[PDB]
Amino acid sequence: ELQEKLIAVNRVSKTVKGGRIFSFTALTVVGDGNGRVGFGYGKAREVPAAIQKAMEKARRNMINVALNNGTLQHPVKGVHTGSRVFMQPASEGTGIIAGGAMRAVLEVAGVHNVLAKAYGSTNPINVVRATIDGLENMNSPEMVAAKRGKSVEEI
Amino acid sequence: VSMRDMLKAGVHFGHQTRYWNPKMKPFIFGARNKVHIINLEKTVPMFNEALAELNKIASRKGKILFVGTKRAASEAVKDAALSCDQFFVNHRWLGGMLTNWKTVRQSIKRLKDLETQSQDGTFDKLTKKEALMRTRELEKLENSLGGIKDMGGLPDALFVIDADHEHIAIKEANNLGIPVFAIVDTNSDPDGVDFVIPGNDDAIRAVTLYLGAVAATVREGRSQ
Amino acid sequence: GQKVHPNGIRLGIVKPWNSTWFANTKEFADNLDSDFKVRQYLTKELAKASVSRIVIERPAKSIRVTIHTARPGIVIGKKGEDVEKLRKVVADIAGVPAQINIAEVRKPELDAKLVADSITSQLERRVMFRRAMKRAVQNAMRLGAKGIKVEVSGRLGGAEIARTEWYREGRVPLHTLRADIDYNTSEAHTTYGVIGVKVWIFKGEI
RNA sequence: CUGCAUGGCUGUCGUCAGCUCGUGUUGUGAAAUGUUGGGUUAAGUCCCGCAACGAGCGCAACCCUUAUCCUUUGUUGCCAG
RNA sequence: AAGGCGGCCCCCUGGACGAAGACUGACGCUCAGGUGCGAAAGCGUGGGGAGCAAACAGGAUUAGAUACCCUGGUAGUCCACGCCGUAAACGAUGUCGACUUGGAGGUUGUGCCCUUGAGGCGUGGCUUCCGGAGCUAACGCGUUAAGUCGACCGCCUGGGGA
RNA sequence: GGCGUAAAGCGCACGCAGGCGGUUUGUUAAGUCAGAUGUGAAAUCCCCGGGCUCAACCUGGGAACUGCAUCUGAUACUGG
Ligand SMILES: [K+]
Ligand SMILES: [K+]
Ligand SMILES: [K+]
Ligand SMILES: [K+]
Ligand SMILES: [K+]
Ligand SMILES: [K+]
Ligand SMILES: [K+]
Ligand SMILES: [K+]
Ligand SMILES: [K+]
Ligand SMILES: [K+]
Ligand SMILES: [K+]
Ligand SMILES: [Mg+2]
Ligand SMILES: [Mg+2]
Ligand SMILES: [Mg+2]
Ligand SMILES: [Mg+2]
Ligand SMILES: [Mg+2]
Ligand SMILES: [Mg+2]
Ligand SMILES: [Mg+2]
Ligand SMILES: [Mg+2]
Ligand SMILES: [Mg+2]
Ligand SMILES: [Mg+2]
Ligand SMILES: [Mg+2]
Ligand SMILES: [Mg+2]
Ligand SMILES: [Mg+2]
Ligand SMILES: [Mg+2]
Ligand SMILES: [Mg+2]
Ligand SMILES: [Mg+2]
Ligand SMILES: [Mg+2]
Ligand SMILES: [Mg+2]
Ligand SMILES: [Mg+2]
Ligand SMILES: [Mg+2]
Ligand SMILES: [Mg+2]
Ligand SMILES: [Mg+2]
Ligand SMILES: [Mg+2]
Ligand SMILES: [Mg+2]
Ligand SMILES: [Mg+2]
Ligand SMILES: [Mg+2]
Ligand SMILES: [Mg+2]
Ligand SMILES: [Mg+2]
Ligand SMILES: [Mg+2]
């Protein structure tokens, strides 16, 4: 029912008296393809357990985005610690023009045509954070008309 | 419930104006003795509203979990909880009761098993060793979660006393999506609570009236 | 640190011996070595017959060997020529006559010898050690074992540097002498060297 | 020949009291919490308190021997009447 | 204004703040180049020299000890008038203006209330410590912002070489 | 795009040139905006077509050349 993507697997370490202890971290995203997205981060001593933890984490932790038949409503900007993200709707037939970490998020979101660009840090975790936060702050025209209390043509 | 029982129970008395929280400026009538005075005409309709939705939750067969662990108010809460066929938390709130239900349900399984062997098992195989420990550990289990032993699953509403002393349970309920009903004293913040009721919380008569009225209204919830 | 052999430390407490004969120091060494020869045989000709334990017992002047097995049909064979073709040669090796009995192990997934043999047989078939280990553990734990832990060691996956990798599950109190601990060892001879496998299975106390 | 390709076995820190995990929670993250705090113990031993709740390998017990008594049997061992 | 300023008295003199009014009527803010002020050490000329003390000498310590420690000790430290123009000259945070939840203090004015005390209720200036939103890579900052904004100026563009 | 700690706030101030300018009314029309006219060579780029068996290539018409000058209007904002 939901599409799942594995974005990053990293090996991290922690020193003890005996020596170094290695662990694996997995960052994944899951979506339904019609405007629901979640990201998940997992850690484990072994990789498949880490990936399963991240998928379990991301089946919860899922937000809604209001799409316009496969593309955004307007140009959006998202920001997290080091990552700045600019996304912009495109015409039919452009495809997802985005970086490696944005591409999975926008693919499993159900978006089909955007032009995106990453500035600053392209650390995958923060880039996924910023893309999610820039998608969630994007508003549909009917909610703008509800805000302003007037449902004029511009819908 | 109306205005004058709430005055003479001392619902209007706040904490000192040193320890106030800004977010509850709207529910503050004034100050005397450098003591906040809680606004009472604000308390009455939102209390009634909380009571109404508690009733409706009650008759759709909702499980309600009273929370109060103050030494001076928790016996009133056991009183009110089993007077109205509901559940209570009177001793220390285990961090993770709701978000980590999968793990604490083994604690309640342990509690149930060693109580069925307690005296309708009637083993009294003593070992030289195990009265002193098995009995004391049943005590340790039932004083902290003996009020939750019959819940089975996640509750349907949180009734809170003194939201600041009970921030862990409130944030747990906010993550899990359970409604929170809290008496909000002048020093606590109301943003985790979805049904705010400003009143006094340190006096035992305010608490008595609160849970008397709520126990009543859920008893006539289960009445339907 | 180095551990005590968990079967040896429990001999006479909860675990019995694999040989139950008496002898003076006159015939002790030859009894012992002819037992070694019979055991070496009943190891190496019943290789793929899943034998777990060989109990040798010597009444007055003759032997009886009890073979614990998971697959009794192959060591009892087609109407029973095969225990004949075994005792005719075990009486040959031990010089005295012989008798053979065959006991069945009904759950071959709760015996450390069979589980070790399984994991080494898979390791010699070029299978990823992780899958062997985890399947052994989950099969042993889904049949009522109170605990298990497996450990493989030595050039895993053809690496140049040998490693020791172990997987535990349940409860294995090796310091409790009451503990029913079934332990065994096996070795897989691959194209990169020997790989050692150890298996502990805990079934209960007393 | 290569223990610097390995299995098995052994020494060592050290019989030192420690070493971790699941779920939850906190942090963008490496990670943290639990395992810290007040007492106590030979001991992460135990009790209180506590965003933690539980579990595993260790500690302790279960094993052998020595120190007291009782019952049974009585030679090849014993000698009170 | 910054550098800085500490017995008491007198003379000359700059700024700040408050009360209630009166007056002028945008006369304002910032500022490249320019000008002025600018710790300590140092330099020039002339005085002064108690204490302290670079250099220097001796005694120790040490493998050595051009040091740390001890006994001495000159320039200098002090005054007048010139020069120098640099400091971790730091809040490592340019100036000016507006806006945005709180708490506890210090100091200096002023208004009102039985001034009944070393009482209570207000309203200005300057200042210290916590901390909310927000911001930040984090640490932290947080109405005296590193928050939200405007005007002008200075500066940065990998580490060495420098 | 930055300048508390990563490179980066002059040691501090005064101040000329320069940049910037509270509020109201009137006036002007310099900035600004609208329209028109002249010009912005052809070729090149782009659109719609046409010819070489297709393509490259060649070619018809348009669009564009974001600019400048002049004339006529607008007066909210900036300037006088
Ligand atoms: K070795
Ligand atoms: K954990
Ligand atoms: K003065
Ligand atoms: K200058
Ligand atoms: K001196
Ligand atoms: K030396
Ligand atoms: K001198
Ligand atoms: K300073
Ligand atoms: K941090
Ligand atoms: K400047
Ligand atoms: K260079
Ligand atoms: Mg530790
Ligand atoms: Mg800790
Ligand atoms: Mg323990
Ligand atoms: Mg604890
Ligand atoms: Mg000087
Ligand atoms: Mg001089
Ligand atoms: Mg001189
Ligand atoms: Mg000296
Ligand atoms: Mg000199
Ligand atoms: Mg001078
Ligand atoms: Mg300098
Ligand atoms: Mg200074
Ligand atoms: Mg500087
Ligand atoms: Mg500042
Ligand atoms: Mg100035
Ligand atoms: Mg602060
Ligand atoms: Mg360079
Ligand atoms: Mg930069
Ligand atoms: Mg530095
Ligand atoms: Mg710097
Ligand atoms: Mg400065
Ligand atoms: Mg300078
Ligand atoms: Mg100027
Ligand atoms: Mg000027
Ligand atoms: Mg103006
Ligand atoms: Mg001007
Ligand atoms: Mg004009
Ligand atoms: Mg054609
Ligand atoms: Mg004008």
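Using Swiss-Prot numbers, chain A covers 10-164, in order.
Per the header of the entry, the method used was electron microscopy, 2.4 Å.
Cβ coordinates are placed from backbone N, Cα and C, and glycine is handled just like the others.
Here is what Swiss-Prot records for this protein:
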type: DOMAIN; residues: A:11-74; note: domain 'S5 DRBM'
type: VARIANT; residues: A:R20 to L; note: In strain: SPCR9; spectinomycin resistant. Not a ram mutation
type: VARIANT; residues: A:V21 to E; note: In strain: SPCR7; spectinomycin resistant. Not a ram mutation
type: VARIANT; residues: A:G104 to R; note: In strain: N-660; suppresses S12 streptomycin dependence
type: VARIANT; residues: A:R112 to S; note: In strain: NEA-319; neamycin resistant
type: VARIANT; residues: A:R112 to G; note: In strain: NEA-314; neamycin resistant
type: VARIANT; residues: A:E151 to S; note: In strain: B
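Feature annotations (Swiss-Prot) mapped to structure.
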{"residue": "A:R20", "record": "variant position", "DSSP (3 states)": "strand"}
{"residue": "A:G104", "record": "variant position", "DSSP (3 states)": "coil"}
{"residue": "A:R112", "record": "variant position", "DSSP (3 states)": "helix"}
{"residue": "A:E151", "record": "variant position", "DSSP (3 states)": "helix"}
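Its own atom aside, the Cβ of A:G104 (variant position) has 11 Cβ atoms within 10 angstroms in the protein chains shown. With the fewest other C-beta atoms within 10 Å around its C-beta, A:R20 stands out among the variant positions A:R20, A:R112. If you take the Cα of A:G104 (variant position) and the Cα of A:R20 (variant position), they are about 33 angstrom apart, rounded to a whole number. Using a 10 Å Cβ-Cβ cutoff, A:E151 (variant position) registers 11 neighbours.
A simple way to gauge crowding: the CB of A:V21 (variant position) has 10 other CB atoms within 10 angstroms, across all the protein chains here. Across the domain 'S5 DRBM' (A:11-74), the DSSP tally of helix, strand and coil residues reads 13 helix, 37 strand, 14 coil. Between the C-alpha atoms of A:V21 (variant position) and A:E151 (variant position), the distance comes to 46 Å. Rounded to a whole number, the distance between the Cα atoms of A:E151 (variant position) and A:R20 (variant position) is 46 Å.
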